[PDB]
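Take a look at the structure below.
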Amino acid sequence: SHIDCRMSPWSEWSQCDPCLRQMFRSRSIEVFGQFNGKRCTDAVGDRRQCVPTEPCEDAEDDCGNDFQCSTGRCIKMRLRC
Amino acid sequence: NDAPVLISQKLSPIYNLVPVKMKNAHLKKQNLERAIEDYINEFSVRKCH
């Protein structure tokens, strides 16, 4: 039996993420295909650039404790030289 | 060991590999998705005799 893949349930566009600058057109997987028919490896997910509307005031501070590293981590007490 | 070859291959669609925040990345993403769907469902043993 040449079972096809019913694998295109589309969803509605969600709100744009201002800080990440991405959209969330959604999808889902329903049918694989048990027999030698059409193989369907279509991955779930879709992205899109979007003009941000929020100021994106949320940000990660440099732990407010000690010397900041070049990547984002911090010295606790003795991570010096 | 000098020259190996593939045995098992885990698969992933190409339209997920397109770089984000490009000129028209999202529309090109869904466009290539429709293209690969039309490719995989266009010509095969299913359509032949």
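The residues of chain A that appear here are 39-119 by Swiss-Prot count, in order.
Recorded method for this deposit: electron microscopy, 5.6 Å.
For all residues, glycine too, the Cβ spot is worked out from N, Cα and C.
Under DSSP, residues within the domain 'TSP type-1' (A:42-95) fall into helix, strand and coil as 0 helix, 2 strand, 52 coil. What Swiss-Prot lists as domain 'TSP type-1' is A:42-95, and the listing cites sequence analysis.
Around the Cβ of A:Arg86 (mutagenesis position), the number of neighbouring Cβ atoms within 10 Å comes to 20. Under mutagenesis, Swiss-Prot gives A:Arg86 to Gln with this note: Slightly reduced inhibition by the antibody aE11.
In Swiss-Prot, a mutagenesis experiment is listed as A:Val89 to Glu, annotated with the note Reduced inhibition by the antibody aE11.
Looking at Swiss-Prot, you'll find the mutagenesis A:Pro93 to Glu noted as follows: Does not affect inhibition by the antibody aE11.
Between the alpha carbons (Cα) of A:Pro93 (mutagenesis position) and A:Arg86 (mutagenesis position) lies a span of roughly 19 Å. Each of the mutagenesis positions A:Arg86, A:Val89, A:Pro93 was checked for a CB under 8 angstroms from a CB of chain B; the ones meeting this are A:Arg86. Sequence-distant neighbours of A:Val89 (mutagenesis position): residues of the same chain at least 6 apart with a C-beta under 8 Å from its C-beta are A:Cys54.
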